[PDB]
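*Asks:* Got a structure for you, questions after.
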Amino acid sequence: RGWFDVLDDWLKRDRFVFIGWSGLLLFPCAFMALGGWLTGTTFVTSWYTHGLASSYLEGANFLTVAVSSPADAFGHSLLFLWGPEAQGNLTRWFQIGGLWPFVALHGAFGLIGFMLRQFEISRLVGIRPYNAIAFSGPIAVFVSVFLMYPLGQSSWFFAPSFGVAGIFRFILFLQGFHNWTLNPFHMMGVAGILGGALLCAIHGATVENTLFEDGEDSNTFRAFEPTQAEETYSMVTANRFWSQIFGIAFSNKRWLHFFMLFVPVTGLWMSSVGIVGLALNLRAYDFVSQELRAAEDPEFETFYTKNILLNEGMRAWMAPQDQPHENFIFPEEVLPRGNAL
Amino acid sequence: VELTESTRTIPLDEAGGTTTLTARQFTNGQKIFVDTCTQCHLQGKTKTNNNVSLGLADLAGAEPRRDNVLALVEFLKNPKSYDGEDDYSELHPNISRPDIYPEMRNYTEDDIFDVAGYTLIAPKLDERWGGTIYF
Amino acid sequence: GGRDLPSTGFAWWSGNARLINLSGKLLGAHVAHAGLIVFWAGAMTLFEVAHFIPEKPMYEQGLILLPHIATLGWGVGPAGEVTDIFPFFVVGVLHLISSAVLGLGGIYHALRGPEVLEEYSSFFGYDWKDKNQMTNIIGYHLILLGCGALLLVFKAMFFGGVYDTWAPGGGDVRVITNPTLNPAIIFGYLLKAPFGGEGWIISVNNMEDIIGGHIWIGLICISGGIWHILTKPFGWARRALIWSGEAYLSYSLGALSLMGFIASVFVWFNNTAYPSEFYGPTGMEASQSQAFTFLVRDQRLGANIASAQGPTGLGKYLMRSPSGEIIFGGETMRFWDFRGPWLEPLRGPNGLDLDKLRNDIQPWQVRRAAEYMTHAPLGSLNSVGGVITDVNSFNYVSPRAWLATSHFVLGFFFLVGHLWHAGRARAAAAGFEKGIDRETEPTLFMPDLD
Amino acid sequence: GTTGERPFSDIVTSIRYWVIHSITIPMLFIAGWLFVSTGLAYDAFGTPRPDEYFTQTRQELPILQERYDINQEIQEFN
Amino acid sequence: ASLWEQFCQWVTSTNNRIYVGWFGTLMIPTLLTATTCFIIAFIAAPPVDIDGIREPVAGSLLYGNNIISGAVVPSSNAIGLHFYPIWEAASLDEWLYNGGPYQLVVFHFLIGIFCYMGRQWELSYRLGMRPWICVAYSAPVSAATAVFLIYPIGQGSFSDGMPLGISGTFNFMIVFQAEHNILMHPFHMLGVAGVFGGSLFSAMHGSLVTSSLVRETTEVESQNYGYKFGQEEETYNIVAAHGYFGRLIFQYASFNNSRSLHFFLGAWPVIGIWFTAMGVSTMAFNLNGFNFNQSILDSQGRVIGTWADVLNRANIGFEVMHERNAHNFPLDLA
Amino acid sequence: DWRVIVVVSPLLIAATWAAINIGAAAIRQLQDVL
Amino acid sequence: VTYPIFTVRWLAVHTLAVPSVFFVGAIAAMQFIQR
Ligand code: CLA
Ligand code: CLA
Ligand code: CLA
Ligand code: CLA
Ligand SMILES: CC1=C(/C=C/C(C)=C/C=C/C(C)=C/C=C/C=C(C)/C=C/C=C(C)/C=C/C2=C(C)CCCC2(C)C)C(C)(C)CCC1
Ligand SMILES: CC1=C(/C=C/C(C)=C/C=C/C(C)=C/C=C/C=C(C)/C=C/C=C(C)/C=C/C2=C(C)CCCC2(C)C)C(C)(C)CCC1
Ligand SMILES: CC1=C(/C=C/C(C)=C/C=C/C(C)=C/C=C/C=C(C)/C=C/C=C(C)/C=C/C2=C(C)CCCC2(C)C)C(C)(C)CCC1
Ligand SMILES: [Ca+2]
Ligand SMILES: [Cl-]
Ligand SMILES: [Cl-]
Ligand SMILES: [Fe+2]
């Protein structure tokens, strides 16, 4: 028994927390990402990068803490602790936003490790690896939003900050500057996510309301046995119900569950494609035909042109505070605004 | 920095007088402002007439100047129009009319002095003080 | 009755379902819960009294029970100023003490009293299928509810009256001497469109109508009580309805959902049964007040508010409603159905009257409009008042907002509960609430759809 | 179905676990407390105290602009 | 026997290709009415003066909209909450100009969806099913009612109902955020958890079932042909899926009871959507999301910003531009 | 820094408590696994 | 019976719980900071 196989045995033991070879990458990297985020949201400020308090130590709450993105002056520097910026000074590394790349990079490798874990466990137990394939969706989202978008932009500063209100800021920023709602790829993402939720709800309810009478209790949960060979609910009755209610119904269980995988995953992937576009400011910002007609015809108004106006207002009012490194100075009189407001 | 003595030092009267609020005076003034003046003067604005705000420029532009503590206390006893021509004691909360302004009948002279001092100290802590309603 | 899953068929998280056929235990649960209700009433009243600054308006202090007591005419006088704080304290105390008694009785019945009541007394014993006994209990309770309605009537007539925000000379506690028994008005309220300008029963705008409708409600409820004591359900009702404990629960849940929706709307729109003196302005009131405040200010500045056109070409201060009435301009055009005691002295037959606007506006009306505009029912969840983009220094959320939001949420979840229990009651009566029987799966005997 | 380790309910219902932990858990709680309450957290992470966001000479946001010399920049911000 | 009994037997028949039912006798007419009007209006309706300031907004394709920008525009702010049926307009042109189509479509649609939920119950009863699919359906219905009925009621105008269009939906959302800070409202946070988690659990459940499919096909044909409609045998190995998942996270976090698993799949998104519907319905009464603007002050008393202040800046920017000609007075109360 | 000493001392107290209450059995287990 | 005391599970438990409790103590202390 060579040392490699002895290690393989130890790593793949049946214990409370399976480790596996993938655990070597997953657990330290996941721990770094999670502990870095908790440490930043508890203790670390964004005063020097954003001019914002972003930790419990400064009086922020769960909704307003964040591991904020680094200062825009660093471009896409990876901001290693030992790098030319912090130069091994941990306190400075915290103050310049080193925690953001720390968390982002360890999270990316922890995500890799987790998908490798999915593969490893699927191989060990003897099933098909469709869980890893499904997890590719969240991976695409994380790569596109947290890595690809800022890499296309001027710096990590424009990456989403790891915090609740930081994420909301990123969301509103994308609306105002990129008109992300108008983007057909975001639209397909929305459809995928809403359809996934719909499928989850409808499938759970359908199963729960076509159950077979397999027990005597009003509590129907105890009339199932994991080793039972037969279906626990009536696919035939479910199909008839949905055919008569909605017009169509699933008749193939395998297709149903594959569809439940396919919908949200496809949605995540399409929205990731859209975010890649936004990284290069390749927006679906405008419909030129309506823009031209409005520029010539002062009576032409659509909801599209109204949304354009909202975006203009948001940009002008938010940019000075959202981009403090720019030293934007917008005198009050240049701010766009409607009457009386 | 701290809420230092210089920061709490404000014009007392028009002849160059000067008074420093204590930290307790400032805290009571802020408390009173939030309880009774924040409904119409959030952030130094005047919701019902923002031509007359609590900003430093507006306060000093009144007749007479209200950018000092005694003039503020006088206004809060006997409110007048901005040019000091009409009597607003039926239209503005004041301690002189507890019959129509009951939210004010429990305030002392110390309380009014504190709130006037807070009104003078707040603008220099907040560049938004006394601006546009949406600002 | 069993107290676990094997002997009841219900899990712990559905454990109260175990009480469906234990009439004594169920009575104990109901009485103890009634104690909880009365306890909250008393404790919340005492809390609000303790946290009450009697010269600061009620709506500025997060009070929802004290306004109910004030509207009933206790402890308040003209303009709603709090005269005596002791009646609020007494209401709270009485509820707290009776809550103690109710809790003791509920505990007795739930824990030691007889498990079922049917073999102890025919009067209190009941069976859900006993249509006569179920209607008897409906009848007893209908008589009680009619008594409660007449209690309101008696308070308004002979026991000091109620707070009338529409009182001439100023809103005040007044004795209602001429309630409208005229059935045309009372029951035409129920026929009014539930839409803008009609406001089905939300639009009741005078204490005479409220008291007269309550006299009618008392009579209807008492007569229905006697009707249900002395009769059994007819054939049509027997054939249309499900006759079971869960079915009756579902019916009551539907009723409660309807009532919760209605109360949320009532508190949002009505300023008669919910005087703005105690509950603050309605949203409509606050919008109208802002328009009025700036009309008055710009008029004092010299603006000819009759002829001033705004940027769009509609009048800045005044305009016409789609039916021609003279109304405040701006977005508050949507709120032109608003009526409030501070605004009606300026309304003529055609709507707002230029002559009154130019020479009838009183300082108290100006003060009231300013107050109502600055207490618009807008606020954050953490109780920061004003529009959401304002800063943290104004700690206010309208009681109307609290009441309307809470009652809309409760109404919806009780509609959900009604759906749950109605569906379950039907399925249990037909015997498939536990799943499809494999032998007799109905779909298997059904022809294919295509 | 047990992978070998002692069940949690067993451990956390044992006397010895509680003799150990009624000490260890409060000790960590108060160590974190003291970490904050002694001011150590401010110095360890460089987080400003409420009086050090602005100084008597820097009234504006201390936004970093320098690409490599941030130690000097931070020290000049104070 | 009688003509009425025969009609009853027909309406409640489980042999109809589409179940009708008593709820269907209301659903079908109202839904067809809403659909016909919606199609006609989306294609060809003239512009609607939504804000009541004689500034009509073009919603239909024939007036220059594409599919993304087109909409059935909410009725005029001048109408407010008034009932505006066709017969209350002096002319069809007047009815169209004031946004009557929106009211017609919305009222019929809402009646129809409530009847759809009743019809779901009815058919489950006729088929001897358990009755609670309609309860799951009450979540989307609640959300739709919030955005088309409850919010306009609280705000006092159908002009403030969600427009029936894509860009109109986005406009609704942006203004809603500007006025209520829905992102900082916990009920919307719960709705987001509902939909993100529902999609997560959909992906997880679908992937675990697909992973544990029993071999019944060859590598050439679709594995979907391994399942035959109406078999009792289970088409996948739930014990293998549990083995995998309990090793992915840990044993006791994995369902091994399919019934509890499917109850959880039903309950999670449904509860999340109920909560977000209630969030919209209560912001209808202007009980808004959290406001932490200027919550953090330094020792002197100067405000230290947080991400909440940046969000508020964005909200103000949206607010000052929205309905740019509609406001005459400094506070957006109505 | 004395602050470091006072922040670390509770951790050491917890560690030594756990050691003195678990060490016999822990050493037993260490020896058994060699 | 007679299970091992220290395990990979013990380490996974503590790796999380121990810093969690320390952080909670820190945040508790934060609750009483005055400006
Ligand atoms: C109709 C019910 C109702 C309404 C309208 C109010 C309204 C109010 N209360 Mg009050 N209260 C209530 C019930 C109610 N309360 C009950 C039952 C209790 C006993 C616990 C209290 C005890 C209480 C105290 C001690 C205080 C108040 C206070 C207040 C005021 C401040 C509100 C606030 O900020 O809370 C904050 C809002 C929240 C905490 C959000 C609550 C959200 C809940 C959890 C919603 C639940 C959702 C849903 C139903 C879940 C079930 C569905 C399921 C199917 C999933 C306000 C006017 C304060 C006050 O100002 O006193 C003068 C105050 O100090 N209340
Ligand atoms: C709706 C509430 C309710 C109902 C239906 C019952 C029903 C019953 N109780 Mg119970 N009980 C209750 C509440 C209730 N109780 C409360 C709140 C308490 C705490 C004081 C008790 C404490 C209690 C005890 C200790 C006992 C019962 C017993 C009984 C059973 C015999 C009744 C009897 O013949 O005595 C005779 C009935 C009367 C003499 C009529 C008196 C009516 C009341 C007391 C006077 C006030 C009437 C009032 C004006 C009406 C409206 C009430 C008002 C608050 C609105 C019976 C099934 C007995 C039992 O179980 O026997 C085996 C018994 O031992 N109860
Ligand atoms: C909470 C109090 C209460 C409760 C639970 C009941 C319950 C009942 N009553 Mg009733 N009743 C009451 C109070 C009450 N009553 C009062 C106070 C009176 C005096 C007026 C009556 C007089 C009365 C009579 C004369 C009869 C009943 C009957 C019945 C039974 C069947 C009726 C039915 O199907 O309901 C539902 C109603 C229908 C199915 C008919 C349709 C009604 C319309 C179409 C519904 C539309 C409402 C609309 C959508 C809501 C808008 C509000 C408004 C604008 C109308 C039932 C057990 C019947 C019975 O069995 O006799 C013993 C009967 O004939 N009651
Ligand atoms: C008067 C109203 C009423 C009554 C008497 C009942 C009675 C009953 N219900 Mg029911 N239900 C109701 C309203 C009511 N319900 C409403 C409004 C809904 C919609 C949500 C439901 C939905 C419902 C379901 C899905 C079920 C029942 C069931 C039952 C039976 C057993 C339930 C049990 O043991 O509770 C046990 C209590 C709990 C498990 C605690 C629940 C805690 C809730 C979810 C959260 C509380 C939130 C609240 C606002 C406080 C916030 C706390 C905050 C401070 C954090 C029982 C006969 C069961 C049944 O069908 O039996 C045959 C069952 O499965 N009900
Ligand atoms: C940074 C860094 C690092 C790392 C670190 C770490 C890794 C750590 C950590 C950490 C951690 C790891 C921490 C923690 C924590 C925690 C917390 C803070 C918690 C909490 C909580 C809570 C609050 C909860 C609550 C609740 C709820 C809400 C539900 C129910 C009930 C309860 C109570 C449960 C190092 C040194 C390497 C290097 C440098 C950098
Ligand atoms: C059965 C059951 C249950 C329930 C229970 C209940 C529901 C209850 C209740 C109860 C109640 C409901 C109670 C009560 C009470 C009360 C009391 C005990 C009182 C009193 C008194 C006093 C002492 C007062 C005093 C005072 C005065 C006189 C005035 C001033 C102020 C004061 C406060 C000082 C449960 C769920 C648990 C479960 C199991 C079963
Ligand atoms: C006091 C007052 C008043 C009065 C009121 C009144 C006079 C009332 C009433 C009322 C009434 C007198 C009512 C009612 C109701 C009814 C209901 C709510 C119903 C229903 C229904 C149902 C639920 C049915 C169902 C069904 C069908 C549909 C068929 C089949 C069978 C069944 C059963 C399922 C006024 C406004 C002047 C003023 C304010 C205060
Ligand atoms: Ca006030
Ligand atoms: Cl807009
Ligand atoms: Cl306006
Ligand atoms: Fe499934």
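Residues 11-344, in that order, are what chain E shows, numbered as in Swiss-Prot.
Per deposition record, electron microscopy, 1.9 Å.
Cβ atoms here come from the backbone N, Cα and C positions, even for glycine.
Under the heading chlorophyll a ChlzD1 binding site, Swiss-Prot lists E:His118, citing experimental evidence as support. Annotation source Swiss-Prot lists pheophytin a binding site at E:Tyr126, E:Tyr147. What Swiss-Prot lists as [CaMn4O5] cluster binding site is E:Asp170, E:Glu189, E:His332, E:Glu333, E:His337, E:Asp342, E:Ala344. The chlorophyll a PD1 binding site feature in Swiss-Prot is assigned to E:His198. E:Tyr237 to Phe appears in Swiss-Prot as a published mutagenesis result, with the remark: Weak herbicide resistance. Here Swiss-Prot notes a mutagenesis experiment, E:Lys238 to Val, with the remark: Weak herbicide resistance. Under its mutagenesis annotations, Swiss-Prot gives E:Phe255 to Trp the following note: Herbicide resistance. For the mutagenesis result E:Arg257 to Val, the note given in Swiss-Prot is Herbicide resistance. Per Swiss-Prot, mutagenesis E:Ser264 to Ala is noted as: Strong herbicide resistance. For the mutagenesis result E:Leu271 to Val, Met, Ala or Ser, the note given in Swiss-Prot is Herbicide resistance.
Would you situate these features in the structure and describe their surroundings?
*Replies:* If you take the C-beta of E:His118 (chlorophyll a ChlzD1 binding site) and look for same-chain residues 6 or more apart in sequence within under 8 angstroms, you find E:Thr40, E:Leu41, E:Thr43, E:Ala44, E:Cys47.
In this structure, E:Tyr126 (pheophytin a binding site) is part of a helix by DSSP. For E:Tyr126 (pheophytin a binding site), the same-chain residues that are 6 or more apart in sequence and have a Cβ closer than 8 Å to its Cβ are E:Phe33, E:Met37, E:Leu41, E:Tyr147, E:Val151.
In the three-state DSSP classification, E:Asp342 ([CaMn4O5] cluster binding site) falls within coil.
There are 23 other CB atoms within 10 A of the CB of E:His198 (chlorophyll a PD1 binding site), with all protein chains counted. DSSP assigns E:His198 (chlorophyll a PD1 binding site) to a helical segment in the three-state reduction.
Counting only same-chain residues six or more apart in sequence, the Cβ atoms lying under 8 angstroms from the Cβ of E:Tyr237 (mutagenesis position) belong to E:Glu226, E:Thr245.
A sphere of 10 angstroms centred on the C-beta of E:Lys238 (mutagenesis position) encloses 12 other C-beta atoms.
Cβ neighbour count for E:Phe255 (mutagenesis position) (all protein chains, 10 Å cutoff from its Cβ): 24. E:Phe255 (mutagenesis position) carries a helical DSSP state (H, G or I).
Other Cβ atoms within 10 Å of the Cβ of E:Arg257 (mutagenesis position) number 23 in total over all chains.
Using a 10 Å Cβ-Cβ cutoff, E:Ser264 (mutagenesis position) registers 17 neighbours.
Its own atom aside, the Cβ of E:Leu271 (mutagenesis position) has 22 Cβ atoms within 10 angstroms in the protein chains shown.
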*Asks:* Quick one: which of these recorded positions, E:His198, E:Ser264, E:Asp342, have their CA within 10 A of E:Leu271 (mutagenesis position)?
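*Replies:* Near E:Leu271 (mutagenesis position), where near means Cα within 10 Å, the recorded positions are E:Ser264.
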*Asks:* With the cut-off set at 10 Å between Cβ atoms, which of these binding-site residues ends up with the most neighbours? Options: E:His332, E:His337.
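*Replies:* The residue with the most neighbouring Cβ atoms within 10 Å is E:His337.
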*Asks:* Here's one to test understanding: among the binding-site residues E:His332, E:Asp342, E:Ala344, whose C-alpha is closest in space to the C-alpha of E:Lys238 (mutagenesis position)?
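*Replies:* Out of the listed candidates, the nearest Cα belongs to E:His332.
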*Asks:* Take the Cβ of E:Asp170 ([CaMn4O5] cluster binding site) and count every other Cβ within 10 Å, whichever protein chain it belongs to.
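*Replies:* So the Cβ neighbour count for E:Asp170 ([CaMn4O5] cluster binding site) comes to 24.
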*Asks:* At a CB cut-off of under 8 A, do any of the recorded positions E:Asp170, E:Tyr237, E:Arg257, E:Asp342 come close to chain A? List them or say none.
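*Replies:* Contact set vs A: E:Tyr237, E:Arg257, E:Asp342.
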*Asks:* Which of these recorded positions is closest to E:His332 ([CaMn4O5] cluster binding site) if you go by CA atoms: E:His198, E:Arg257, E:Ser264?
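*Replies:* Comparing Cα positions, the closest of these recorded positions turns out to be E:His198.
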*Asks:* May I ask for the distance between E:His337 ([CaMn4O5] cluster binding site) and E:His198 (chlorophyll a PD1 binding site), taken between their Cα atoms and rounded to an integer number of Å?
*Replies:* 28
*Asks:* Within 10 Å of the Cβ of E:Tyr147 (pheophytin a binding site), how many other Cβ atoms can you find? Include all protein chains, please.
*Replies:* 23
*Asks:* Cβ distance under 8 Å to E:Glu333 ([CaMn4O5] cluster binding site), same chain, sequence separation 6 or more: which residues?
*Replies:* E:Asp61, E:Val185
*Asks:* Which one is it: of the binding-site residues E:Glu189, E:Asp342, which Cβ has the fewest other Cβ atoms within 10 Å in this structure?
*Replies:* E:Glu189
*Asks:* How would DSSP class E:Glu333 ([CaMn4O5] cluster binding site) in three states?
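*Replies:* Its secondary structure by DSSP: coil.
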*Asks:* What recorded positions from E:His118, E:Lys238, E:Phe255, E:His337 have a chain C Cβ less than 8 Å from their own Cβ?
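*Replies:* The answer, in sequence order, is E:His337.
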*Asks:* Out of E:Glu189, E:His198, E:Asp342, E:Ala344, which of these binding-site residues is nearest E:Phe255 (mutagenesis position) by C-alpha distance?
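*Replies:* Going through E:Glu189, E:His198, E:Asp342, E:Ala344 one by one, the closest to E:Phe255 (mutagenesis position) is E:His198.
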